[PDB]
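Undergrad: Structure below; questions to follow.
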Amino acid sequence: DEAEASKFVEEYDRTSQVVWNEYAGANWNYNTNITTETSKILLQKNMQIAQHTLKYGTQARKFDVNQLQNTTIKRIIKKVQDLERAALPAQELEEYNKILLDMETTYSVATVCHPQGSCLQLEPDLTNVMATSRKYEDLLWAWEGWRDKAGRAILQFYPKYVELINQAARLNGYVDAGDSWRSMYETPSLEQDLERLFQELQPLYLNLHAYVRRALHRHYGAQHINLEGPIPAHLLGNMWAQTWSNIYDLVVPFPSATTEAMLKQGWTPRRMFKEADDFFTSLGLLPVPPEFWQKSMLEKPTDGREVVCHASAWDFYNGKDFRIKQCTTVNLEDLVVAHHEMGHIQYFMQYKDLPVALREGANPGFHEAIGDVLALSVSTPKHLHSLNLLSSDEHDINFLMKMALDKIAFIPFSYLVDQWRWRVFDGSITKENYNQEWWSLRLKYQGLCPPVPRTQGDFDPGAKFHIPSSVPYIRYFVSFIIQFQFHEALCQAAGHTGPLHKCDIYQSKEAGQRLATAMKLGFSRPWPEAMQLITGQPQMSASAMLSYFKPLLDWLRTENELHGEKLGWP
Ligand SMILES: *[C@@H]1O[C@H](CO[C@@H]2O[C@@H](C)[C@@H](O)[C@@H](O)[C@@H]2O)[C@@H](O[C@@H]2O[C@H](CO)[C@@H](O[C@@H]3O[C@H](CO[C@H]4O[C@H](CO)[C@@H](O)[C@H](O[C@H]5O[C@H](CO)[C@@H](O)[C@H](O)[C@@H]5O)[C@@H]4O)[C@@H](O)[C@H](O)[C@@H]3O)[C@H](O)[C@H]2NC(C)=O)[C@H](O)[C@H]1NC(C)=O
Ligand SMILES: C[C@H](N[C@@H](CCc1ccccc1)C(=O)O)C(=O)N1Cc2ccccc2C[C@H]1C(=O)O
Ligand SMILES: [Cl-]
Ligand SMILES: [Cl-]
Ligand code: NA
Ligand SMILES: [Zn+2]
């Protein structure tokens, strides 16, 4: 009985590794070569994994986990009881798989065209426009056009998607898909805990917002920026106004105090990933295997192939084959993304000897945080100078501002995406109100407004990758808080004293060992245990992020007071 459960999970593990390896292959092949042939093979392999999931999930529900003694086996069996989409009847499963493929393909191949002119793709063309253009009308063209071509094209699929993902969730014991997603944290108090974290970041965000709004007023003109109102959503350097540091040049605190350098000094996608690999091994963490260099797709193909560019990290479930797929551009932003992705690979490597059911991060935010922690150190002026990419309190404030434009601005954005989705999933937001409710949250949390009134048929959420790709978002909110807790702890372990923002953990084997111990746990233990291993305490806390940015909070409050700024908006 305990012995039958044990046999049970050993069979599940051997067979799952095979079937999931085959599925991952097919998924990779489609993602790196969108065609009717790779699509067919993918939709077929979907049916194979579904059949396996159904078989072993059915058997897992036969056990009473309330009676099982071994806590590992109990946990594994409990997890395998969740069939996900494989719970759906065949007709619905087929329709759901097709909807998901159609959504992700629509997003990844959408283009925005000038008449009798060229057609731009999101990566790299529209990304580049949003980062570098300082002309209202040109930014508006890219911003609106991307929504018109990607967002509006997702709308036809989204209501049925919601029906079917919710139907699957109910068949697995949840009330809706949002309930199921939140369950990944195993934290009954999650919604309140996240809300309290968000509230703690509000002083810093409102101060940053007002400061940036002032700067935008200077460049884009008084007639286009209301100093007591929300900021137009196309002016922040990024398609979603999720991270703002591409407009650093417009907001630099101290003018008198890297892309050109990276290009001129011969950086390439492969060198960028080598740098990241080197950073991991400097901490005594694992190098990526030779296979990774052979099989990864580290730049957009030139050969014609249509691909899913949006960067991702892949585990092929055999303990050996790990890959990144990224349409890498040579710049510092993308170097940060490369490190983000390499953190996923590092996690995959660290937990590769666990049973597959426990091959996940302690929670999804932990998986998102690892690579970002290393990138915090990469980003420091000291470290960028060490890489030759660069040649005082003023310098300090400038650097904190650059960091804040990405890390603090992202907090409200990352919070809001799943506040919207949880309310779609629970039925609170119907299809008639999708776009209005998206904008009411964009206002409430980020203090943004759309530069052109939205119209019938718009579906702006569809223009953000994780929406059509059905990837949960709250993990990134969690990540952006906890990564600073990890940085604080690893900097302490490495013996750093003085301001946390001056910390660089490069070469610290003590920092590496802290992270490795936690990563090796996988999903085997409640996530607070992993939090405590790394930090010495069990909770999510904004204290570390606040500590990092303290000198900037102080500077921004003084600066905003001198200009008589009215924080917030109506
Ligand atoms: C409750 O049961 C758990 C689980 O027990 C194991 O799994 C069940 C299904 C049975 O098959 C049982 O025989 C197994 O032991 C108990 O936890 C285990 O306890 C043992 C003994 O302390 C511990 O042993 C260590 O294993 C470490 C890592 O092992 C893996 O990596 C090896 C080298 O890479 C390799 O030989 C194996 O790797 C494969 O294993 C995965 C699972 O099958 C597979 O998916 C993957 O592809 C891997 O390649 C090996 O499993 C190693 O570092 C140490 O030296 C130890 O020998 C296990 O780590 C531990 N397992 C887990 C998941 O915790 C637990 O003790 C028990 N409780 C009680 C009170 O009885
Ligand atoms: C680049 C990354 N891509 C996802 C891809 C996630 C994925 C999961 C399952 C199937 C396919 C894709 C990731 O690897 O988690 C990303 O989506 N962000 C990281 C990041 C990096 C820098 C700044 C912000 C963010 C958040 C997020 C994003 O860009 O929206
Ligand atoms: Cl939007
Ligand atoms: Cl998540
Ligand atoms: Na994208
Ligand atoms: Zn990630």
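The numbers used for chain A are those of Swiss-Prot, and the residues that appear cover 645-901, 906-1039, 1044-1222, in sequence.
Using N, Cα and C of the backbone, Cβ positions are placed for all residues, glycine too.
Checked Swiss-Prot, it gives:
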| type | residues | note |
| --- | --- | --- |
| BINDING | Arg791, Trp1090, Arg1094 | chloride 2 binding site |
| BINDING | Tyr829, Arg1127 | chloride 3 binding site |
| BINDING | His988, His992, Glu1016 | Zn(2+) 2 binding site |
| MUTAGEN | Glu989 to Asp | Abolished peptidase activity, leading to increased levels of amyloid-beta; when associated with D-391 |
| MUTAGEN | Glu1016 to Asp | Strongly decreased dipeptidyl carboxypeptidase activity; when associated with 390-K--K-394 |
| MUTAGEN | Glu1016 to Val | Abolished dipeptidyl carboxypeptidase activity; when associated with 390-K--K-394 |
| MUTAGEN | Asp1020 to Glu or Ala | Decreased dipeptidyl carboxypeptidase activity; when associated with 390-K--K-394 |
| ACT_SITE | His1118 | active site, proton donor 2 |
| MUTAGEN | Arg1127 to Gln | Abolished dependence to chloride, leading to reduced peptidyl dipeptidase activity |
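What's the neighbourhood like for these features in this structure?
TA: Note: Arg1094 (chloride 2 binding site) has non-local neighbours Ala877, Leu1068, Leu1100, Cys1101, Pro1102, i.e. same-chain residues 6+ apart with C-beta under 8 A of its own C-beta.
Around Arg1127 (mutagenesis position), the same-chain residues six or more apart in sequence whose CB sits under 8 Å from its CB are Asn1011, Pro1012, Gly1013, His1015, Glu1016, listed in sequence order. Secondary structure from DSSP puts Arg1127 (mutagenesis position) in a helix.
Of all Cβ atoms in the protein chains displayed, 21 besides its own lie within 10 Å of the Cβ of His992 (Zn(2+) 2 binding site).
DSSP assigns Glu989 (mutagenesis position) to a helical segment in the three-state reduction. Around the Cβ of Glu989 (mutagenesis position), 24 further Cβ atoms fall within 10 Å across all displayed protein chains.
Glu1016 (mutagenesis position) falls within a helix when secondary structure is assigned with DSSP.
The Cβ of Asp1020 (mutagenesis position) lies under 8 Å from the Cβ of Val984, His987, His988, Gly991, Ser1131, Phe1132, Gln1135, each of these being in the same chain and 6 or more residues away along the sequence.
According to DSSP, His1118 (active site, proton donor 2) sits in a coil region rather than a helix or strand.
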Undergrad: Checking the recorded positions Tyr829, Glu989, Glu1016, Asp1020, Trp1090, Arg1094: which ones have Cβ within under 6 Å of ligand 1?
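TA: Once distances to ligand 1 are taken from each Cβ, none falls under 6 Å.
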Undergrad: Counting other Cβ atoms within 10 Å of each residue's Cβ, which of the recorded positions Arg791, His1118 comes out lowest?
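TA: Comparing Cβ neighbour counts within 10 Å for the recorded positions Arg791, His1118 gives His1118.
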Undergrad: Specify the count of other C-beta atoms within 10 Å of the C-beta of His988 (Zn(2+) 2 binding site).
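TA: Looking across every protein chain shown, the total is 24.
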Undergrad: Identify all same-chain residues not among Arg791, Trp1090, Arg1094 whose C-beta atom falls within 8 angstroms of the centroid of the chloride 2 site's C-beta atoms; report them in sequence order.
TA: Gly795, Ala877, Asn1087, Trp1091, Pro1102, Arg1106, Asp1110, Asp1112, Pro1113, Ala1115
Undergrad: Here the binding-site residues are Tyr829, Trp1090; which one has the lowest number of other Cβ atoms no more than 10 Å from its Cβ?
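TA: Output over binding-site residues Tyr829, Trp1090: least Cβ neighbours within 10 Å is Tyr829.
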